[PDB]
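K.L.:
Have a look at this one before I ask anything.
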Amino acid sequence: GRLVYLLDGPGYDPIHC
Amino acid sequence: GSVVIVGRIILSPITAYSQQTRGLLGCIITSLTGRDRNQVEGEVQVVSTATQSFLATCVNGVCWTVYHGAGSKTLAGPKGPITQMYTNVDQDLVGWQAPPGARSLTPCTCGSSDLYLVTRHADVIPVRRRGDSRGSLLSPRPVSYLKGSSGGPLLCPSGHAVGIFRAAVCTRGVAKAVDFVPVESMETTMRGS
Ligand SMILES: [Cl-]
Ligand SMILES: [Cl-]
Ligand SMILES: [Cl-]
Ligand SMILES: [Cl-]
Ligand SMILES: [Cl-]
Ligand SMILES: [K+]
Ligand SMILES: [Zn+2]
């Protein structure tokens, strides 16, 4: 398996589209 | 801009819950000013820049997080932006002096391999330690379930800090293990370098 990094978008609950 | 605290995770049989503290606009503005007058609570802050968000874990009076999230950035603070106290790039580790209201964990000294990972959603999941900086997730979950958790803590059964979560070790979008920065790297950093 590979290393995956886990940053998310800005803010407390980031908006995904 | 500055890293901004946008909420927190408060730890209790280890349990956790999360609370929002900032909205997106205030997160942006506070990032530009470096000035955060909000009350801080809990062991784990949800932190964010204008572009990305992640966790920071307070161990012994320092708020630590991952370099790949925070880079060289200041932490927004009541008296203005807080300069990083420790900046360890090869170890992917940065720390700021803990905001005063923040609650510090103390490092694990018991050596248990039975760990818990506290995620960005405040779920507490079982990890078995396999070495200095890896543990397998005893119940594999989609990598999506771990998105946003960079910098969150690994804890031992006694609720002491073992490390901070760095990256998932995945096959086909299923996280089977985590890679973490050991608490020993924090003490080596505070020596040190
Ligand atoms: Cl706000
Ligand atoms: Cl002011
Ligand atoms: Cl403020
Ligand atoms: Cl930077
Ligand atoms: Cl312990
Ligand atoms: K918001
Ligand atoms: Zn322990």
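Counting begins at 1 with the first residue displayed.
For this deposited structure, the header notes the method as X-ray crystallography, 2.0 Å.
Cβ from N, Cα, C; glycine included.
Pulled these features from Swiss-Prot for this protein:
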- B:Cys27 to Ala (Swiss-Prot position 1042): No effect on zinc-binding by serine protease NS3 (MUTAGEN)
- B:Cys58 to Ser (Swiss-Prot position 1073): No effect on zinc-binding by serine protease NS3 (MUTAGEN)
- B:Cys63 to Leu (Swiss-Prot position 1078): No effect on zinc-binding by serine protease NS3 (MUTAGEN)
- B:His68 to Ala (Swiss-Prot position 1083): Complete loss of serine protease NS3 activity. No effect on zinc-binding by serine protease NS3 (MUTAGEN)
- B:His68: active site, charge relay system (ACT_SITE)
- B:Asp92 to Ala (Swiss-Prot position 1107): Complete loss of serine protease NS3 activity (MUTAGEN)
- B:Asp92: active site, charge relay system (ACT_SITE)
- B:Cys108 to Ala (Swiss-Prot position 1123): Reduced protease NS2 and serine protease NS3 activities (MUTAGEN)
- B:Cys108, B:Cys110, B:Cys156, B:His160: Zn(2+) 1 binding site (BINDING)
- B:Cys110 to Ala (Swiss-Prot position 1125): Reduced protease NS2 and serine protease NS3 activities (MUTAGEN)
- B:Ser150 to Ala (Swiss-Prot position 1165): Complete loss of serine protease NS3 activity. No effect on zinc-binding by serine protease NS3 (MUTAGEN)
- B:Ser150: active site, charge relay system (ACT_SITE)
- B:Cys156 to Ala (Swiss-Prot position 1171): Reduced protease NS2 and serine protease NS3 activities (MUTAGEN)
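Thinking about packing and proximity, how do these listed features fit into the structure?
P.N.:
Residues near B:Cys27 (mutagenesis position) in space but far in sequence (CB under 8 A, at least 6 apart, same chain), listed by position: B:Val4, B:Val6, B:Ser48, B:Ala50.
Other Cβ atoms within 10 Å of the Cβ of B:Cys58 (mutagenesis position) number 24 in total over all chains.
DSSP assigns B:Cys63 (mutagenesis position) to a strand.
Neighbour list (B:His68 (mutagenesis position), Cβ cut-off 8 Å, at least 6 residues apart, same chain): B:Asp92, B:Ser150.
Look at B:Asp92 (mutagenesis position): DSSP puts it in coil.
A simple way to gauge crowding: the CB of B:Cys108 (mutagenesis position) has 22 other CB atoms within 10 angstroms, across all the protein chains here.
Secondary structure from DSSP puts B:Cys108 (mutagenesis position) in coil.
B:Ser150 (mutagenesis position) falls outside any helix or strand according to DSSP and counts as coil.
Within 10 Å of the C-beta atom of B:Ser150 (mutagenesis position) sit 28 other C-beta atoms, taking all shown protein chains into account.
In the structure as shown, the Cβ atom of B:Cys156 (mutagenesis position) sits within 10 Å of 21 other Cβ atoms.
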K.L.:
Counting other Cβ atoms within 10 Å, pick out the least crowded of the mutagenesis positions B:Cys63, B:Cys110.
P.N.:
B:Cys110
K.L.:
How far is it from B:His160 (Zn(2+) 1 binding site) to B:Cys108 (mutagenesis position), counting Cα to Cα, in Å?
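P.N.:
Distance (Cα to Cα, whole Å): 5 Å.
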K.L.:
At the unmodelled stretch of 4 residues, I want the CA-CA distance from B:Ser12 to B:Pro13, to the nearest Å.
P.N.:
8
K.L.:
Is there any among the mutagenesis positions B:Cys27, B:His68, B:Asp92, B:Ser150 whose Cβ is under 8 Å from chain A, and which ones, in sequence order?
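P.N.:
Contact set vs A: B:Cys27, B:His68, B:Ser150.
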K.L.:
Provide the number of Cβ atoms within 10 Å of the Cβ of B:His160 (Zn(2+) 1 binding site), excluding the reference atom itself.
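P.N.:
Total other Cβ atoms inside 10 Å, all chains included: 17.
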K.L.:
What is the set of residues, excluding B:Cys108, B:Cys110, B:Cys156, B:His160, whose C-beta falls within 8 angstroms of the centroid of the C-beta atoms at the Zn(2+) 1 site?
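P.N.:
Same chain, not in B:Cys108, B:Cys110, B:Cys156, B:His160, Cβ within 8 Å: B:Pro107, B:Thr109, B:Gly111, B:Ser112, B:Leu155, B:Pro157, B:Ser158, B:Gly159, B:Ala161, B:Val162.
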